[PDB]
Amino acid sequence: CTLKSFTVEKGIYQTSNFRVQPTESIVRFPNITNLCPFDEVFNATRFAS
Amino acid sequence: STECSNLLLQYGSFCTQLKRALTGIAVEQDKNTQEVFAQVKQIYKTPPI
């Protein structure tokens, strides 16, 4: 593929790059259980002028 | 970045040019040492005395 030829002569050739694929994924987020009172802002009486 | 990896393929084969260019330099470095330090056919060892 790299040499663009079916026949390849003796030698050593750079071909591509290899890397370890990640096994899995980890997510670490802050652990605060309080629901954030967005609802209190929208659900209200007459808004500020 | 996987998305960036997708974008890189679009730009072209610029990497292959660099790999070819850098490889030629690397080969020449080994050749330079060969011409200077390898000019004797047989290794000579000094006499014990």
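We're sticking with Swiss-Prot numbering for chain A, so the shown stretch reads 301-349, in order.
Placement of Cβ uses the backbone N, Cα and C atoms for every residue, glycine included.
The note that Swiss-Prot attaches to the published mutagenesis A:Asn331 to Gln is: Reduced viral infectivity. Counted within 10 Å of its Cβ, the other Cβ atoms near A:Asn331 (mutagenesis position) come to 5, all protein chains included. Under the three-state DSSP scheme, A:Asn331 (mutagenesis position) falls in the coil class.
All protein chains considered, the CB of A:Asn343 (mutagenesis position) has 8 other CB atoms within 10 Å. As a published mutagenesis entry, A:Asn343 to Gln appears in Swiss-Prot alongside the note: Reduced viral infectivity.
Swiss-Prot documents A:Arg346 to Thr as a naturally occurring variant and attaches the note In strain: Omicron/BQ.1.1, Omicron/XBB.1.5, Omicron/EG.5.1. In this structure, A:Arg346 (variant position) belongs to neither helix nor strand by DSSP; it is coil. Cβ neighbours of A:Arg346 (variant position) (same chain, under 8 Å, six or more residues apart in sequence): none.
Under its natural variant entries, Swiss-Prot includes A:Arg346 to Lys with the note: In strain: Mu/B.1.621.
Each residue contributes its Cα atom, and for A:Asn331 (mutagenesis position) and A:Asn343 (mutagenesis position) these two points are 26 Å apart. In this set, none of the recorded positions among A:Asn331, A:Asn343, A:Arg346 has a C-beta falling under 8 Å from a C-beta of chain B.
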